[PDB]
Amino acid sequence: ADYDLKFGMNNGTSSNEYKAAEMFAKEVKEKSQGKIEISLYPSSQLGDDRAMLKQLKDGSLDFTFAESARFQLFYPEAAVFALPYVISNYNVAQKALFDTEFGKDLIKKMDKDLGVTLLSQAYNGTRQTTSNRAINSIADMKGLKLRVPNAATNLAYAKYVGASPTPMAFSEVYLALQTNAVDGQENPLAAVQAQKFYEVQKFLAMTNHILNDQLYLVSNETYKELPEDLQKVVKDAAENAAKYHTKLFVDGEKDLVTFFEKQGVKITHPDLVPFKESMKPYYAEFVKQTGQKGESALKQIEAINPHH
Ligand SMILES: O=C(O)[C@]1(O)C[C@H](O)[C@@H](O)[C@H]([C@H](O)[C@H](O)CO)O1
């Protein structure tokens, strides 16, 4: 095609993310009259999310997914998006990104500093905790060998609840759980399904600890080369895909418990009051490290009413 573009992701072919990217790719191809074809590179084929972001910066990958929180690697105050229990719901995540001074500035910096254009934002689920033993309360977390992604905020969740974190790449998690090299992981229900973690985890606990969004990103190197009518095709497609993406996750969150129970998983509902209280010193560390910019991001987010 005139533009043979590539979209990389960590998720596999059964996932919501892949389904939404498929929808995006199909719309772009049809609405561009065949001038743009987007090929998909799932399962971290091109590297992890960090690697794929760098490929957008340098222009060698055209599209990828990222979370708003992941930009904490560049702007430490952006950790606010994944401080456990701070962001209440997706309503708050949307307004945090698009409707605060902090979020608008973050979008500008992504463009200027990191060479990527934000096309759209989706909901990507609320993270829960699976394990090889029941989590009936915060006590059961003590010493749990809990896989986390390579991200400070997930490491902190594990630390502050009393668990023993093992960072590792998403692609490695299934085997780590199967071999009992680790005792559990934490991810939204959709990923528990897509990656088949339920096959190798007998327990799921509704910790509700971190709210994930997902950003449709394009490389500025690619976006600048598209004539403006094709830019609009891409943008419009990303906005339509993100709405679909959000719907997949919302519907799954109401449907997946009966799926997991049918697959033999036991679901627990630990009291979250001590989970939340355990984070208080982490918040104070965040404010100590990030100073007035973090204080300010936190105040802007905490000001957002969670009710639509
Ligand atoms: O490895 C995981 O469990 C994963 O959920 C995979 C997902 O594709 C990715 O977007 C996130 C992200 O890297 C973290 O949430 C930190 O921002 O991590």
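Think of each number as a place in line: the chain as shown, counted from 1.
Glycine too: its Cβ is placed from the backbone N, Cα and C atoms.
The N-acetyl-beta-neuraminate binding site annotation in Swiss-Prot covers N10, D49, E67, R127, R147, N187. Under its mutagenesis entries, Swiss-Prot includes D49 to A (Swiss-Prot position 72) with the note: Complete loss of incorporation of N-acetyl-beta-neuraminate into the LOS. What Swiss-Prot says about the mutagenesis result for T64 to R (Swiss-Prot position 87) is this: Complete loss of incorporation of N-acetyl-beta-neuraminate into the LOS. Among the mutagenesis experiments that Swiss-Prot reports, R127 to A (Swiss-Prot position 150) is described with the note: Complete loss of incorporation of N-acetyl-beta-neuraminate into the LOS. Under its mutagenesis annotations, Swiss-Prot gives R127 to K (Swiss-Prot position 150) the following note: Reduced incorporation of N-acetyl-beta-neuraminate into the LOS. According to Swiss-Prot, the mutagenesis experiment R147 to A or K (Swiss-Prot position 170) carries this note: Complete loss of incorporation of N-acetyl-beta-neuraminate into the LOS. Large defect in N-acetyl-beta-neuraminate uptake and binding.
Positions of the features from Swiss-Prot, shown on the structure.
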residue	record	contacts (Cβ under 8 Å, 6+ apart)
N10	N-acetyl-beta-neuraminate binding site	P42, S43, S44, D48, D49, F65, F170, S171
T64	mutagenesis position	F7, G8, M9, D49, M52, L53, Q55, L56, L217
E67	N-acetyl-beta-neuraminate binding site	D49, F81, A82, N124, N212, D213, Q214, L215
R127	mutagenesis position	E186, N187, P188, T207, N208, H209, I210, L211, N212
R147	mutagenesis position	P165, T166, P167, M168, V173, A176, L177, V182, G184, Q185, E186
**Report entry** Neighbour tally for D49 (mutagenesis position), based on other Cβ positions within 10 Å of its Cβ
**Finding:** 22
Report task. Kindly assign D49 (mutagenesis position) to one of the three DSSP-derived states: helix, strand or coil. Result -> helix
Query raised in the report: Listed recorded positions are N10, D49, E67, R127, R147, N187; which sit with C-beta under 6 angstroms of ligand 1?
Result: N10, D49, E67, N187
**Report entry** Among the N-acetyl-beta-neuraminate-binding set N10, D49, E67, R127, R147, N187, as the record gives it, the longest Cα-Cα distance in Å
**Finding:** 19
